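Trainee: Let me give you the structure first, and then I'll get to my questions.
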Number of protein chains: 2
Amino acid sequence: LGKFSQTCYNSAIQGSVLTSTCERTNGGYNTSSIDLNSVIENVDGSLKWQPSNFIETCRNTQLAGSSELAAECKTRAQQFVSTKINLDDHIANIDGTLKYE
Amino acid sequence: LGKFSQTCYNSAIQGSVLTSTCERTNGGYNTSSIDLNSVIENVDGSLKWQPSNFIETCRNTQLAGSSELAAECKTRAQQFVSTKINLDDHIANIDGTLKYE
């Protein structure tokens with residue numbers, strides 16, 4: 001998996017975003033970015049791999065009620081099942097701004 | 001923790017982003033957004049809490065070499081330590097575009 005560095009150049013990291021110019025199959029290049037915040041997590045001071053998002057394996061995300069995030073997500077078996085999570089668990093209103101805690 | 005829904009309204013989810021209009025302490029409101037992709041992960045078809053990013057607890061992120069993400073991250077003890085992770089582990093160049101896998 002991975003190995004982007006072998007066929008890209010001018011890579012850079014700003015905040016949580018990686019940007020790089022990479023070779024296309026038919027030749028030529030393309031510059032793109034990827035937000036890692038959603039991949040990499042801090043576990044007791046050490047950066048560890050998680051998934052890079054959940055939107056890559058889940059679809060039809062919706063706000064159910066006033067604080068429930070609902071979606072259809074893929075299982076290890078590659079099948080979609082219904083799931084939900086209460087955003088009130090960790091999303092707070094800090095003086096008018098939504099913040100994770 | 002959390003409980004944003006109690007003092008906000010007009011909440012909505014689009015993709016991985018939650019947007020809501022929330023009450024400020026001094027009165028009045030503010031509309032803000034938060035990208036959950038970095039919080040919530042899909043574990044075998046079930047949405048689970050992770051952290052919402054790593055940029056909230058890590059600082060001085062830098063690209064070391066051609067594929068290493070380096071940063072100073074907080075431990076459980078609230079102290080900053082040096083850490084790094086090889087982005088080549090999971091970031092690939094798919095026909096010119098950076099993608100997690």
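Positions of Cβ are set from backbone N, Cα and C atoms, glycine also.
What Swiss-Prot records for this protein is below:
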MUTAGEN   B:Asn30 to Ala, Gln or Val  Prevents N-glycosylation upon overexpression in yeast without changing anti-HIV activity
MUTAGEN   B:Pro51 to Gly  Protein is mostly monomeric and has wild-type anti-HIV activity
MUTAGEN   B:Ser52 to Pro  Protein is exclusively dimeric and has moderate anti-HIV activity
Trainee: At the Cα level, what's the spacing in Å between B:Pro51 (mutagenesis position) and B:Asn30 (mutagenesis position), rounded?
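Mentor: Roughly 24 Å, rounded to the nearest whole number.
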Trainee: For the mutagenesis positions listed here (B:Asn30, B:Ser52), tell me which residue's CB has the most neighbouring CB atoms inside 10 Å.
Mentor: B:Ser52
Trainee: For the C-alpha pair, I'd like the distance in angstrom between B:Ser52 (mutagenesis position) and B:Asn30 (mutagenesis position), rounded off.
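Mentor: Counting only the Cα atoms, the answer is 21 Å.
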